[PDB]
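Take a look at the structure set out below.
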Amino acid sequence: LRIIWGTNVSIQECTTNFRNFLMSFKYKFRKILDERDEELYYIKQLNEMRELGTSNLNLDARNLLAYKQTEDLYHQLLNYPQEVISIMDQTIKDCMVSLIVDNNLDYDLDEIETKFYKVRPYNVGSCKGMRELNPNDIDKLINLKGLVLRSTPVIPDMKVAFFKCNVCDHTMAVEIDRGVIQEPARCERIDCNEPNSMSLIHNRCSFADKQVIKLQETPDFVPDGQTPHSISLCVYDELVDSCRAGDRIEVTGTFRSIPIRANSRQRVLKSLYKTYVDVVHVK
Amino acid sequence: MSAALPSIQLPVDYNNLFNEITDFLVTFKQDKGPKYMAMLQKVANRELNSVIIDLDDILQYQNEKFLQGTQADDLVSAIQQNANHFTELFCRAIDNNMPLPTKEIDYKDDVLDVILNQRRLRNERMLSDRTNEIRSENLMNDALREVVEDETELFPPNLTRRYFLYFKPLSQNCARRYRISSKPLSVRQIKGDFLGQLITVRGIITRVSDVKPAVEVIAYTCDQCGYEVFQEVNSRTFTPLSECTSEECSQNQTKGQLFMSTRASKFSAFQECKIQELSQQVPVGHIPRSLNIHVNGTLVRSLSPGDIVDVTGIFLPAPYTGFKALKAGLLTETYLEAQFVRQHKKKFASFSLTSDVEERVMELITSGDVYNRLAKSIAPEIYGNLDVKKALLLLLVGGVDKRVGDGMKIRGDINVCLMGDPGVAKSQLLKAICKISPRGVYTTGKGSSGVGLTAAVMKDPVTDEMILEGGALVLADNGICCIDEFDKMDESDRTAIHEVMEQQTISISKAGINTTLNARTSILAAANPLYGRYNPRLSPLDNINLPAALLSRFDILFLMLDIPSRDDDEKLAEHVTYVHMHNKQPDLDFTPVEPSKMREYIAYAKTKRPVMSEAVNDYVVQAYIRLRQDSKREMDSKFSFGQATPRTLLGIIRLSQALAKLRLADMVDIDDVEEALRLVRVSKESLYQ
Ligand SMILES: Nc1ncnc2c1ncn2[C@@H]1O[C@H](COP(=O)(O)OP(=O)(O)O)[C@@H](O)[C@H]1O
Ligand SMILES: [Zn+2]
Ligand SMILES: [Zn+2]
């Protein structure tokens, strides 16, 4: 038995449990879910995707809730999404390859070896918008129904940083780890050392697209007393210019918190945190 | 120099008041079993999250000591002081004696309850290995186990704290019974030097922030150690403890970096509000000044704007002084940390039935004639006219909200006007219904009423966001809005009102505001004709200045106008002189019901969702056609007013629903609509006098 710290997740046990579902689902919600022909319900949609290049796997989360063997998982991806979706990125690639090796096939191999697959889980339960999102709900899957009032310009955000060395003709690169660029003081000594002389070059670096969107949020019920909230939310690459002003939307993502700098002078941070949604899917 | 920090001592002795608490939490059965232990089993069941401690039990616990000759060493006179000590030490005992978990840890549970479980488990394994390694190193529990505890370093019990702890005071009843602790003080009366004390204050909650997380502890991760670093955050601000303080890097050359974890960081739900002084408690000539209240944890949504509350809590300094020059040293701001709340007009949404509230409903019913009993019990301080006051009870119960299941909604609510001449009191009825209505609100013709009936937009003082601030129709919702001097309003006011009677929403499209906004308000209006009094030579469509399109949104209008008379004015002059001779109301074989119990009865009736019989369905139709045929074909001359409409048929239905709800009846009789039609017609038969 293996387990993640602070967490109820076993990698291999979830890995096999997701495959067991992925290779056996057939609309059991119609049978089981409530008082409401097909077969291989996802395998058709996976063997659909591989010729189209559409790397996205849009997932109806409630498939799992009704199904016999992954009630053990619905309440995990809902509550540990950053880690449980990081598992799905791997399992689906291995579960694509099982459909290679069982097939006499052309060279799909030479790219899907390297390319990356992802999940967008959207079909989750309802919530009273921002308001019911007490801090126990931090870092969980969530959805919002509402509309857009404005969207910012696209923001450049660092993903590989680059370092240029004022001497001796070697540069350096470092990948960002969880919000920091640990810039080496040492000149990559084995070439030679100079203590502090190295540069950081903007236009060599590799950037994500980022975008921020302002959502007027409109719950299915609101308490007596309330007024509309302008939530602020962020969307990453492959969703930028997906949705824009006046659209009426269901969106899902992770509810988050972040500090704010009090001023442009010094690193004192406000203790009363700011909150937002990191979007993972928009319907 | 021990003359610095000079030693002093005082009658308190916390080192044995903790010894008192450790009995009280287990030694109380005056109200499963030792209830605090069973409550802590529900924490060990993980089915509740907040602990409420009442002084009501501590006092009668000391009596079970004192009357047995056993020293009290009073907690209560201490606890009304200095509660920030007790509230962070009284909770330590509970960590040290609570039941073990019974419903075993499972996926369908709140995610924080496994994170804490894992650290609590890891805590014990560290003791279990270190003891065995010490024992294995070539050589008694109380000897050894203290070595393990000191050599280890562990998660603290405040960071494994499953729950939030709060206090409530003891009411005056328990202060005079067995013969202080909680006068509900005025914000003016607080006189400053109460800092530290547990106090009760009451007033209007004018303004609140939204709830957001505010951190109490920051958790930091260090890879090269693997040890976590926890920083307690106490002030408004912090600086990141980036330089790794770990016990493994301190005696090490490299001092490797660390990163914050934004779920291991213990938060709390933070909210705050202003209470403004309660106006009748303001002195002569003075102003309703304001106080700032801070909230933490499970209590957070118990405060909503535009309501009157007792707040009980601990009154404390904050470090602020002005701006440096406007200073005379060591000044403090002050705030109240809220602990428990009760509110004098209650939320209808909480209404469940328990051993004391059902009998308060039942004893009201069994005298019978309840509908007429409550009408006369509304505003009995003004004479007669029961038909008006009898309809005001229906305005409260309001009928039924209908959703078509197909994208349509129609108002389950009553909108009424009280047209008349001077001297037959209006604002007293408006004011009486503002008190009897939770979330009731009172308004006036002129001045601010453009914004005052609308969303403002405001840069929120405590946090860097804009908020819509609700005018009367939004400060009220699911409740009554009272309008006075009505026709002295203006087109910009009416065109806000006219939409709200028709439907539950408002819409705005100027400047930074583009929203559609939920009103859900009942409008009860007082208005006067063009000449104060009526003129009998003027037809009502000309006597009344209001346009009949807006008037058709009043489901009843009352032509509540006076005519002098020899007899009827005599009984009035008795009632007024009687009630002016003394507060008491007439010596009828009646009692005017206490309003709070009537509020409970209404809150039960609101739960009822009555259905119309086909017998009345076909009767309502035929009465409507005869009304509409008469109203059109005959009544368009002389005293005739208006026209019959679909809307007045829906009015009769909503009124007929309201009557059936006041019966507490699951169905609507033929006996109901023959009363509803009477109120519709009788409101204008006054005109023939
Ligand atoms: N029928 C009545 N019974 C008892 N008090 C009355 C009655 N009519 C008038 N009053 C007294 O007169 C005052 C009512 O003023 P009011 O007529 O409401 O002003 P407005 O002209 O704005 O309606 C109240 O203070 C009330 O005490
Ligand atoms: Zn160099
Ligand atoms: Zn460290």
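Residues displayed in chain B correspond, in order, to Swiss-Prot positions 1-31, 59-166, 177-216, 220-729.
Cβ atoms are placed via backbone N, Cα and C, with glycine included.
Annotation comment: Swiss-Prot describes B:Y423, B:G463, B:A465, B:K466, B:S467, B:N568 as ATP 1 binding site, evidence class similarity to another entry. In sequence order, B:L458, B:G460, B:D524, B:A566 are the residues near B:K466 (mutagenesis position), counting only same-chain partners six or more apart with C-beta under 8 A.
Annotation comment: Swiss-Prot describes B:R593, B:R687 as ATP 2 binding site. Applying an 8 A CB threshold to same-chain residues 6+ apart, the list for B:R687 (ATP 2 binding site) reads B:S592, B:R593, B:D595.
Taken from Swiss-Prot, the feature domain 'MCM' applies to B:410-617.
Quoted from Swiss-Prot, the note attached to the mutagenesis of B:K466 to A states: Loss of MCM2-7 complex helicase activity.
Scoring each of the binding-site residues (B:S467, B:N568) by how many neighbouring Cβ atoms lie within 10 Å, the top position goes to B:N568. Checking the recorded positions B:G463, B:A465, B:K466, B:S467, B:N568 against ligand 1, the ones whose Cβ sits under 6 Å from it are B:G463, B:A465, B:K466, B:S467. Residues B:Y423, B:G463, B:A465, B:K466, B:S467, B:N568 are listed as the ATP 1 binders, and the farthest two of them sit 20 Å apart at their Cα atoms. Sequence-distant contacts of B:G463 (ATP 1 binding site), defined by Cβ-Cβ distance under 8 angstroms and a gap of at least six in the same chain, are B:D602.
DSSP gives B:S467 (ATP 1 binding site) a helix state. Taking a C-beta cut-off of under 8 Å and a sequence gap of six or more, B:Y423 (ATP 1 binding site) has these contacts in its own chain: B:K611, B:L612, B:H615, B:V616. According to DSSP, B:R687 (ATP 2 binding site) sits within a helical segment. Within the same chain, the residues at least 6 positions away from B:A465 (ATP 1 binding site) whose Cβ sits under 8 Å from its Cβ are B:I422, listed in sequence order.
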